[PDB]
Amino acid sequence: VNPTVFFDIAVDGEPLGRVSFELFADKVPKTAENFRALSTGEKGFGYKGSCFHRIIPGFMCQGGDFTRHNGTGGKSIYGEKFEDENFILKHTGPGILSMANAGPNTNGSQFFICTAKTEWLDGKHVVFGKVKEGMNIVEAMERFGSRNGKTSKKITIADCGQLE
């Protein structure tokens, strides 16, 4: 069965709610495994304590830069970067979980959660999961964003891991 992972989100340290994701290991196993592992912290590093640094209402919430907290950092469990695994899955609407990147074959740890259809990213960003529970919490996060992506309070992954 495809893994499920959770993030417990906080706003300036105050608990907001939980978001869970299905990871599509049956279609993108290498990309799913990176995110799953970063969420449990089992390799010794990962998402716990990191922030969502770019949040643009009507577009996406982006996080996963656990090393520099601003879009310039992050790393995968495979090394600094890894290849685009495939583009089987498309950006079909809100709730899609996809890899951020800086060019072909530059996946690290940064990811985004779509809050709109983003079809222009098809074939350029690897889609590897989707929000299961707590899309309403993603919508609540989105309200702390802005047109340029700066957040009006610190949005953090206070805890994270894998659900049965």
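Note that chain A is numbered according to Swiss-Prot, with residues 2-165 shown in order.
So how was this one determined? The header says X-ray crystallography, 1.3 Å.
Backbone N, Cα and C atoms are what each Cβ position is placed from, and that goes for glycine too.
Positions annotated as domain 'PPIase cyclophilin-type' by Swiss-Prot: 7-163.
In Swiss-Prot, the entry for mutagenesis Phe60 to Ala states: Loss of ability to stimulate MAPK/ERK phosphorylation. The structure shown retains the original residue. In this view, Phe60 (mutagenesis position) is surrounded by 17 other Cβ atoms within 10 Å of its Cβ, with every protein chain counted.
Swiss-Prot documents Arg69 to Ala as a published mutagenesis change and attaches the note No effect on peptidyl-prolyl cis-trans isomerase activity. Reduced interaction with BSG/CD147 and ability to induce leukocyte chemotaxis. In sequence order, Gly75 are the residues of the chain that are 6 or more apart from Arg69 (mutagenesis position) and have a CB within less than 8 Å of its CB.
Under the DSSP three-state reduction, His70 (mutagenesis position) is assigned to coil, being neither helix nor strand. Quoted from Swiss-Prot for the published mutagenesis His70 to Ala: No effect on peptidyl-prolyl cis-trans isomerase activity. Reduced interaction with BSG/CD147 and ability to induce leukocyte chemotaxis.
Just so you know, the Cβ of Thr107 (mutagenesis position) picks up 15 other Cβ atoms within 10 Å once every protein chain is counted. Swiss-Prot documents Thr107 to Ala as a published mutagenesis change and attaches the note No effect on peptidyl-prolyl cis-trans isomerase activity. Reduced interaction with BSG/CD147 and ability to induce leukocyte chemotaxis.
For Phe113 (mutagenesis position), the same-chain residues lying six or more positions away in sequence with a CB closer than 8 A to its CB are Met61, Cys62, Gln63, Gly64, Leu98, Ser99, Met100, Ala101, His126. For the recorded site, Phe113 (mutagenesis position), the DSSP three-state label reads strand. The note that Swiss-Prot attaches to the published mutagenesis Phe113 to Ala is: Reduced ability to stimulate MAPK/ERK phosphorylation.
Per Swiss-Prot, mutagenesis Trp121 to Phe is noted as: 75-fold decrease of sensitivity to CsA. Counting every protein chain shown, the number of other Cβ atoms lying within 10 Å of the Cβ of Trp121 (mutagenesis position) is 9.
Experimental mutagenesis is annotated in Swiss-Prot for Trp121 to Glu, with the remark: Loss of peptidyl-prolyl cis-trans isomerase activity.
In this structure, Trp121 (mutagenesis position) is part of a helix by DSSP. Under its mutagenesis entries, Swiss-Prot includes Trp121 to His with the note: No effect on peptidyl-prolyl cis-trans isomerase activity.
For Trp121 to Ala, Swiss-Prot lists a mutagenesis experiment annotated as follows: 200-fold decrease of sensitivity to CsA. Reduced ability to stimulate MAPK/ERK phosphorylation.
Cβ neighbours within 10 Å of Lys125 (mutagenesis position), excluding its own Cβ and spanning all shown chains: 15. Per Swiss-Prot, mutagenesis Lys125 to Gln is noted as: Acetylation-mimetic mutant; no effect on its interaction with TARDBP.
Mutagenesis annotation in Swiss-Prot: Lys125 to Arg, described as Loss of acetylation and interaction with TARDBP; the structure shown retains the original residue.
Around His126 (mutagenesis position), taking its Cβ as the centre, 21 other Cβ atoms fall within 10 Å, counting all chains. Secondary structure at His126 (mutagenesis position), taken from DSSP and collapsed to helix, strand or coil, is coil. According to Swiss-Prot, the mutagenesis experiment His126 to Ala carries this note: Loss of peptidyl-prolyl cis-trans isomerase activity and interaction with HCV NS5A. Loss of ability to stimulate MAPK/ERK phosphorylation.
Of all the mutagenesis positions in the record (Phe60, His70, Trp121, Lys125), the one with the smallest CA separation from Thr107 (mutagenesis position) is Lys125. Long-range C-beta contacts of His70 (mutagenesis position), restricted to its own chain and to partners at least six residues apart, with a cutoff below 8 Å, comprise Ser51, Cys52, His54.
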